[PDB]
Amino acid sequence: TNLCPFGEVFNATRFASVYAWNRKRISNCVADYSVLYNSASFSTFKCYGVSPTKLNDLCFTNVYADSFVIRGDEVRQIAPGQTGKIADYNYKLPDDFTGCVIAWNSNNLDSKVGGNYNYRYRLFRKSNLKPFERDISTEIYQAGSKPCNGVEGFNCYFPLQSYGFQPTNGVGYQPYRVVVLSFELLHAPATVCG
Amino acid sequence: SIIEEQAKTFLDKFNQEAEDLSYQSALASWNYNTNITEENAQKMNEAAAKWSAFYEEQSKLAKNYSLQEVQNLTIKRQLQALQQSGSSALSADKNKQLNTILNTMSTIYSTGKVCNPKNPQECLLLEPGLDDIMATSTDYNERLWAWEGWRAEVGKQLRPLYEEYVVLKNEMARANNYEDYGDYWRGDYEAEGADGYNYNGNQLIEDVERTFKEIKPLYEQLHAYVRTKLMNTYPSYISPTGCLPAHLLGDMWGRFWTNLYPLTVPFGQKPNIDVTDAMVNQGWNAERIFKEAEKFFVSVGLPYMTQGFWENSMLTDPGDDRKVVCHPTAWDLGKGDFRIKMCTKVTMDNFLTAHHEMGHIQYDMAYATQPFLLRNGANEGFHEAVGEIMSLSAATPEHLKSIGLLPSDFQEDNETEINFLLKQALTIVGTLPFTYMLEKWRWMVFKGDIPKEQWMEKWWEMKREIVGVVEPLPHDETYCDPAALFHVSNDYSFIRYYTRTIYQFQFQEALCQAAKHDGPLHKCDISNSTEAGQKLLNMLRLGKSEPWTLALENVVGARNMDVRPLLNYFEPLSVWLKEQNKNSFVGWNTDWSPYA
Ligand SMILES: *[C@@H]1O[C@H](CO)[C@@H](O[C@@H]2O[C@H](CO)[C@@H](O)[C@H](O)[C@H]2NC(C)=O)[C@H](O)[C@H]1NC(C)=O
Ligand SMILES: *[C@@H]1O[C@H](CO)[C@@H](O[C@@H]2O[C@H](CO)[C@@H](O)[C@H](O)[C@H]2NC(C)=O)[C@H](O)[C@H]1NC(C)=O
Ligand SMILES: *[C@@H]1O[C@H](CO)[C@@H](O)[C@H](O)[C@H]1NC(C)=O
Ligand SMILES: *[C@@H]1O[C@H](CO)[C@@H](O)[C@H](O)[C@H]1NC(C)=O
């Protein structure tokens, strides 16, 4: 009747960075997920809370889609109760998560000879992330007692670092695209089903 | 604990930059070493300069940290590795002088030429020349003149250069809390940690002496047997009680005795195992050898090989308008990149040098999870020690007939084992005294116990007191005999080949005991043994994170070097040699010379 725009998320040409991952709302939009399951294209499809097979009967108010690109050996950090560089300063999930994630390789469409330095990720931050929060700030990180003055030097660093994706690197260094789906049962009436 | 956090937050940025810079440099180097051209060489130079400058600047910046207020040993080792860069810790003019001295020494060594003293217009070099004439010729005077000419045209030019090089290197060394260019070299054999696990550089000079003292009698037996056998060729020059002339050891310097096999075969009425026609008639290409090596490695539980390895590795010569450097090597490009460069022919020695290189590649693959300044060996001898035991394992007749290269009814004889053991001995046990002599001489020259007057007189007496080799002509203090060697005039350490030989047989014995193998140690195969592979992988998973004492203990259970496995490997050969030397003199005297 309406289909539902999952082709503007999974099949999009350009993805966002880890510290500026996009967010999209699903409207009153009749959606199907078995078509996503029965596609031999994803290297990781594991769902927390809900079971993918019996995922065409439950009804939800709003569905959230989040997208970013990370390294190969960082998909395990997109999970509840995980510690690491990515899921402490860039993107953190709560322990009561009730959705699931999709990951697949993007070496051919994201790697170029000489290096693709268009992807950046946070490296230094004072506190944790307070799950489902983003921070876009280029303030200089202060490590020592001596205050920084907006210039890079001793014990002052710029808390942004770019990736070095190349077509020859190993599987743990090939770029991977991650899409995270979140379901919420609001106090508003359940508007859409499967 | 305030400097701890700063060091931790600085090492991270250092690692992030260093990974990319090193990957760029290594990729440029690999591209040059396959498609050699002038643009590729320029790209190598411009890629290496940036990495060197970045490393030097980062070391200078990190020189404002102190090792005493850092208690975590994980980052303490990283800080020690990064700070230790005392090669540019000298004045600029002195540095330029040192570099030009190395350059001119290398040019003199490479360009050096000697001429026939009876045919003036024929002059020969080392590689297409003197090396072959020592390897093949037999005439006494030919070898004598070829030896003396090289000694008189290399030493005369490299004597004062080395003399004034020693003081400059000592000046460089006495700026990093070191007393000479000795201890500086020995500082790799350094460890720190729990009680009973430390190892300073002053214990190596005692462990080496103890090991050589235990080794000596087998070398004495081998030397006596070789001396007795080397009289049917020169029955006017060899003294039954004396030593062996330096120009009759199958090599220019005496480094290896492997060229004396045709003159010293125990039983010459039967050929040795050489499985090459079997592969020629069975249709074997370059890829099948590597597939067999992969199968052997995965049999013991070690992982498979990366998919990019089969696509980015030059396993055979291109055979087109692309000249290459044809020398076997294994590369660790970084960022999960592993390649092997080697020309492959359908022959057995390639079948073994493939296992060697795949062992190197597996060892590199093992410690990829460690921080950047921890991805290396542990005692500068672990790499080749791990890589050379696979060659021993994949050469047994049982292994050969277990893959389809020998008939199933082949019964192994007893006369062949003596030949194989002697061939292995002439290469393994016939080089340890030479290495020990050269390293001790260099150490005691650098320390200062040898003045300029005793510079070339102590050498030609220590040689006859340890190795058992005497000069054919007298040598005054204008020659420089040690300088006529690649490792001496090119600043290369000379203890790796001793330490590796010590570790190899310990590792082999431990792995064979884990596999529950009965019989002699020289017929051991570790295929289809998961426990041996598990122990080996538990060893080669750390790198430089822990002291090499723990690495050794993880396999052999010993805290230091041991030589009993080496003697155990050569027991039947020792018994046969003792049985053969009933009516011959075992030792030698040092008061004989073939010119008095
Ligand atoms: C993104 O678009 C492609 C089309 O370019 C879709 O590809 C499908 O591929 C399978 C087999 O590879 C075919 O059986 C389908 O018919 C293709 N779909 C269409 C619409 O042609 C791909 O499914 C799209 N991605 C998503 C998530 O829908
Ligand atoms: C290691 O074990 C494998 C199987 O576990 C052996 O391979 C088989 O060996 C038998 C000989 O007893 C042959 O009949 C089979 O055809 C072999 N099968 C395969 C798939 O290779 C292998 O020979 C063993 N190797 C050693 C050195 O013992
Ligand atoms: C070798 O390099 C030249 C230029 O330096 C280039 O034109 C050629 O394609 C290269 N060959 C290969 C096989 O990469
Ligand atoms: C330590 O830092 C100071 C400035 O803070 C700098 O001048 C000095 O060169 C640094 N130490 C070294 C060894 O470079």
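The residue numbers of chain A are those assigned by Swiss-Prot, with the residues present covering 333-526 sequentially.
The header says electron microscopy, 3.0 Å.
Positions of Cβ are set from backbone N, Cα and C atoms, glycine also.
In Swiss-Prot, a published natural variant is listed as A:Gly339 to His, annotated In strain: Omicron/BA.2.75, Omicron/XBB.1.5, Omicron/EG.5.1. Annotation note: A:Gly339 (variant position) sits in a coil segment as assigned by DSSP.
Around the Cβ of A:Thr376 (variant position), the number of neighbouring Cβ atoms within 10 Å comes to 14. Annotation of the natural variant A:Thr376 to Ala in Swiss-Prot: In strain: Omicron/BA.2, Omicron/BA.2.12.1, Omicron/BA.4, Omicron/BA.5, Omicron/BQ.1.1, Omicron/XBB.1.5, Omicron/EG.5.1; the original residue is retained in the structure shown.
Looking at Swiss-Prot, you'll find the mutagenesis A:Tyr453 to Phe noted as follows: Decreased HLA binding to NF9 epitope. Increased binding affinity to human ACE2. The Cβ of A:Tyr453 (mutagenesis position) lies under 8 Å from the Cβ of A:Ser349, A:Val350, A:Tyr351, A:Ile402, A:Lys417, A:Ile418, A:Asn422, A:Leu492, A:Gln493, A:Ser494, A:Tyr495, each of these being in the same chain and 6 or more residues away along the sequence.
What Swiss-Prot notes for the natural variant A:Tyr453 to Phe is this: In strain: B.1.1.298. In three-state terms derived from DSSP, A:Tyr453 (mutagenesis position) belongs to an extended strand segment.
According to Swiss-Prot, the natural variant A:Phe456 to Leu carries this note: In strain: Omicron/EG.5.1. A C-beta separation below 8 Å, combined with a sequence spacing of at least six in one chain, links A:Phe456 (variant position) to A:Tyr421, A:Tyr473, A:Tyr489, A:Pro491.
A:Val483 (mutagenesis position) falls outside any helix or strand according to DSSP and counts as coil. When Cβ atoms from all protein chains are considered, those within 10 Å of A:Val483 (mutagenesis position) total 7, not counting its own. Experimental mutagenesis is annotated in Swiss-Prot for A:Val483 to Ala, with the remark: Increased resistance to neutralizing antibodies.
Under its mutagenesis entries, Swiss-Prot includes A:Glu484 to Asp with the note: Increased replication in human TMEM106B overexpressing cells. For A:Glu484 (mutagenesis position), the count of additional Cβ atoms within 10 Å of its Cβ stands at 10 [all protein chains shown].
According to Swiss-Prot, the natural variant A:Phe486 to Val carries the following note: In strain: Omicron/BA.4, Omicron/BA.5, Omicron/BQ.1.1. Note: A:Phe486 (variant position) has non-local neighbours A:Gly476, A:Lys478, i.e. same-chain residues 6+ apart with C-beta under 8 A of its own C-beta.
Experimental mutagenesis is annotated in Swiss-Prot for A:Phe490 to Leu, with the remark: Increased resistance to neutralizing antibodies and human covalescent sera neutralization. A C-beta separation below 8 Å, combined with a sequence spacing of at least six in one chain, links A:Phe490 (mutagenesis position) to A:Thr470, A:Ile472, A:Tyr473, A:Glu484.
Where Swiss-Prot documents A:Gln493 to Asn as a mutagenesis experiment, the accompanying text is: Reduced host ACE2-binding affinity in vitro.
With a cut-off of 8 Å between CB atoms and residues at least 6 apart in sequence, the same chain places A:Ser443 near A:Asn501 (mutagenesis position), listed in sequence order. A:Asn501 to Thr appears in Swiss-Prot as a mutagenesis experiment; the accompanying note says: Reduced host ACE2-binding affinity in vitro.
The note that Swiss-Prot attaches to the published mutagenesis A:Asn501 to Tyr is: Increased binding affinity to human ACE2. A coil conformation is recorded for A:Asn501 (mutagenesis position) in the three-state DSSP classification, outside any helix or strand.
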A:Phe490 (mutagenesis position) in three-state DSSP notation: coil
Of A:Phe456, A:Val483, A:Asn501, chain B-adjacent recorded positions (C-beta under 8 angstroms): A:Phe456, A:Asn501
Between A:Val483 (mutagenesis position) and A:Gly339 (variant position), the C-alpha gap once rounded to whole angstrom: 44
Distance from A:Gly339 (variant position) back to A:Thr376 (variant position), taken between C-alpha atoms, in Å: 19
Close-lying recorded positions around ligand 1 among A:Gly339, A:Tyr453, A:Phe456, A:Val483, A:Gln493, A:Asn501, where CB distance stays under 6 Å: A:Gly339
Sparsest Cβ surroundings (other CB atoms within 10 Å) among the recorded positions A:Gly339, A:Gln493: A:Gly339
